[PDB]
Every structure is written in C-alpha cells, then in structure tokens.
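Student: For reference, the structure I am asking about is given below.
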Amino acid sequence: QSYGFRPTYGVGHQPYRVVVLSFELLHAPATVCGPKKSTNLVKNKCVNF
Amino acid sequence: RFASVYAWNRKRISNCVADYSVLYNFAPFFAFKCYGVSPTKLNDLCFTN
Amino acid sequence: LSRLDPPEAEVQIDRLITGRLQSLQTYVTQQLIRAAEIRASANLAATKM
Amino acid sequence: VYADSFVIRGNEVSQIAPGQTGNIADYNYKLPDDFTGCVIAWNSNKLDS
C-alpha cells in the first residue's frame, strides 16, 4: 500500500526521515579510526599503551 | 465535548473483543506511554474490567 | 514474559534471578556446617564403638 | 560500519528498537535484540508534502 502524506495531516502522520549507524565494536582489525595522532614506541618500560 | 478536568467522565467497557491497534487511525497518537503492560504485548491478553 | 517485552524483561529477570541465587546460597552454606557437626558426632560414635 | 537509510511514518518511530513487533518491525525491517550503534530520526514535512 502507500501512505498519503499531505501538509494537512496532523503531527504524527507526517513522514519522518530515519538513518541508523551500525558498528562492529569488538576485538578485530581496524578499518575506520577516529581523530588521533600516532607516536613513537618504547620497550622495557612501564608505560600506558 | 470532552468534559472538564475537575469533573471527568468515567466510561466502563464491558465484555467485548478489544483490539488495541485501531487507535492509531482515530487520533494522531504521537506518544503511547504505558506502565506495567507494554504496548507490544497488548493484543494477546484477557482483562478483568 | 507474556505481559512484558524483552527490553525490560531483561532487568526484571535480573532482579528475580539475583534474588533466587541469594536465596539458594544460604541453603548450602548452612548444610556445610550441619554436615561438619554430624561428622564430628559420627567420629565420636566410631570411637565409642 | 554501515549506514541504513529510509523514511517511515511518525507513529512507527518507537517501533525501531530491539525486541519490538507490529507492522513495520515484523514485516518490513527487524533489528536484533543486541543492536549497538545509533539511530537518527527527524521531521521532513518541508520536503515530503
């Protein structure tokens, strides 16, 4: 069937535009990464990684 | 002619076959807030009164 | 389960399950002590025999 | 990451959630019970009129 969307219809019957973003947040190789800057590497020193 | 707030009219619904899905046609129904029973599991129950 | 949708059925079932586990632990906790006391009495009986 | 885009009626906005049924969520588009991500729904009566 087909909805009839008209400006006369009250609020609630007006069409709404929806977009959903689905992620894959788990331990897996990265493909998309946010804004961050890389840095150097150190070894045999108690540091935060 | 819905009655005033200080004198609200109580309507009792007797034995019938209620279908809590045709409501969306009569009024816009922007929000459907429920306490206890959820509107999802609403068409498959039997009520006392 | 029939009256409520899964989204909050999860939290309700969480409450029920944590309550019933808390109830169940006390039973074995007391059973261990009673078994220890009975074992002491049994050792005394074996010595008497 | 995936982006899914479409347009619905206003009364069916609440139906796009885990563990919901009805018309849109049972015959057209179903979300998993453990969906992780974001949804964005907004009015578009300016265009669809």
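Count begins at 1; order follows the chain as displayed.
This entry, so its header tells us, was determined using electron microscopy, 3.6 Å.
Note that Cβ sites are derived from N, Cα and C of the backbone, with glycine treated the same way.
I grabbed these lines from Swiss-Prot:
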VARIANT   B:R1 to K (Swiss-Prot position 346)  In strain: Mu/B.1.621
VARIANT   B:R1 to T (Swiss-Prot position 346)  In strain: Omicron/BQ.1.1, Omicron/XBB.1.5, Omicron/EG.5.1
VARIANT   B:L23 to I (Swiss-Prot position 368)  In strain: Omicron/XBB.1.5, Omicron/EG.5.1
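Can you walk me through where each of these features ends up in the structure?
Tutor: According to DSSP, B:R1 (variant position) sits in a coil region rather than a helix or strand.
Sequence-distant contacts of B:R1 (variant position), defined by Cβ-Cβ distance under 8 angstroms and a gap of at least six in the same chain, do not exist.
In sequence order, B:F29 make up the list of same-chain residues 6 or more apart from B:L23 (variant position) whose Cβ falls under 8 Å from its Cβ.
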